[PDB]
Amino acid sequence: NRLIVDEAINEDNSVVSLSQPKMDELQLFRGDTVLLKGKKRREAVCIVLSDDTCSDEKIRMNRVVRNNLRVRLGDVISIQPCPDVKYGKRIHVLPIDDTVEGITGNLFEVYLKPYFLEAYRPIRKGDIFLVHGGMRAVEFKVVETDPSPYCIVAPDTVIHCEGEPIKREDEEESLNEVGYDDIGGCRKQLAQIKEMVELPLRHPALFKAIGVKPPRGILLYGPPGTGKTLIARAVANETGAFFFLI
Amino acid sequence: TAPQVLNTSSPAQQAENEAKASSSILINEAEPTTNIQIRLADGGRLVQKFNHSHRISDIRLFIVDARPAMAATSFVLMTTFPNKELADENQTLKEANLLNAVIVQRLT
Ligand SMILES: Nc1ncnc2c1ncn2[C@@H]1O[C@H](COP(=O)(O)OP(=O)(O)O)[C@@H](O)[C@H]1O
């Protein structure tokens, strides 16, 4: 599943391009329920097998999952079949970036219904995608969680309309994307940090080959004013551990 | 919407029926084999066993031989997101772009 990625074609997540000889090489299941993984422990599910515009061994993903789960174009895209999920009942009426730029109305009939072709949003309940009719730049955070896992929803039942606008600060407040490249050249000791956190990095198997873990507890030493918040948050969203800074 | 079919078959005979439906389709090793993926909307179960060059009527025969639940139930398959349906059952896979495409069991 480790393979190169295609450039952008459209601007909709409801249409996704396709590389059919690479699916002939691999084993990927049907359509709407296919998992893609990557950075910041973010599991995401959307559609594949739909457009077939580009060539083999490179597949177009949507721009909102180009900036999320990777860093830029030309990265390594991974695929995973995640089938047989249940059916949800009318996820979000609540957008989180551009409610005040326009009119509210019915708060879900206005922007979701002209911009779909029976793609009933199998996205994480709290994940983002730009969706609007005319201006086409309204994100959302999902508050309706009728299914627990990554699931599509049933066509057009009824929910409430409690959608209120918030400033778009939540993604860089709670899931701020940092990597090895996002610290300005500390690779004299960033390599040491990566060595120390590699046994915490999803690896119980080498614990019997290590005896006790040498990270019983790690102290960061630096001058007053260099800051250590993003340095300590670097292992967050690269290991996926619960951060909970105090 | 329409009535569906539940798990009325035995669990020990489903793999035997899948093997019989796989052996019903002729296998040729002189062609690049295309793995046609079918997912049914009667509970989310999905199988795949096909050859390179066949027809949509052979896909219907494979669905009939796979399980006896939807053999007599009328069903129309479709591909998601061209906003189109799957007519012309005598057409081949390459002409109507059925190369490992989306097949969704839709009940009318
Ligand atoms: N070595 C570094 N590499 C990149 N950015 C740094 C570095 N040191 C300080 N900064 C910048 O200093 C600012 C404030 O630092 P602070 O929030 O106290 O902790 P941190 O330095 O871990 O972010 C941040 O915006 C951060 O980008």
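Residue numbering for chain B follows Swiss-Prot, covering 263-370 in order.
Note: Cβ is positioned from N, Cα and C throughout, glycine not excepted.
Database features (Swiss-Prot):
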type    : residues        : note
DOMAIN  : B:291-368       : domain 'UBX'
MUTAGEN : B:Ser272 to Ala : No effect on phosphorylation
MUTAGEN : B:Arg301 to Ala : Reduced interaction with VCP
MUTAGEN : B:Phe343 to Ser : Reduced interaction with VCP
MUTAGEN : B:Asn345 to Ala : Reduced interaction with VCP
Measuring Cα to Cα, how many Å separate B:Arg301 (mutagenesis position) from B:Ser272 (mutagenesis position)?
20
Number of other Cβ atoms within 10 Å of the Cβ of B:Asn345 (mutagenesis position) across all protein chains:
9
I'd like the number of other C-beta atoms within 10 A of the C-beta of B:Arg301 (mutagenesis position), please.
21
I want to verify one value. Collapsing DSSP to three states, which class is B:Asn345 (mutagenesis position)?
coil
Could you measure between B:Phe343 (mutagenesis position) and B:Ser272 (mutagenesis position) for me? Cα positions, answer in whole angstrom.
35
Using the alpha carbons only, what distance in Å do you get between B:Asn345 (mutagenesis position) and B:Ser272 (mutagenesis position) once rounded?
36
Out of B:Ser272, B:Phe343, which of the mutagenesis positions is least crowded by other Cβ atoms within 10 Å?
B:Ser272
May I have the DSSP-based helix, strand and coil counts for the residues of the domain 'UBX' (B:291-368)?
11 helix, 15 strand, 52 coil
May I ask you to report the DSSP-based helix, strand or coil state of B:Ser272 (mutagenesis position)?
coil
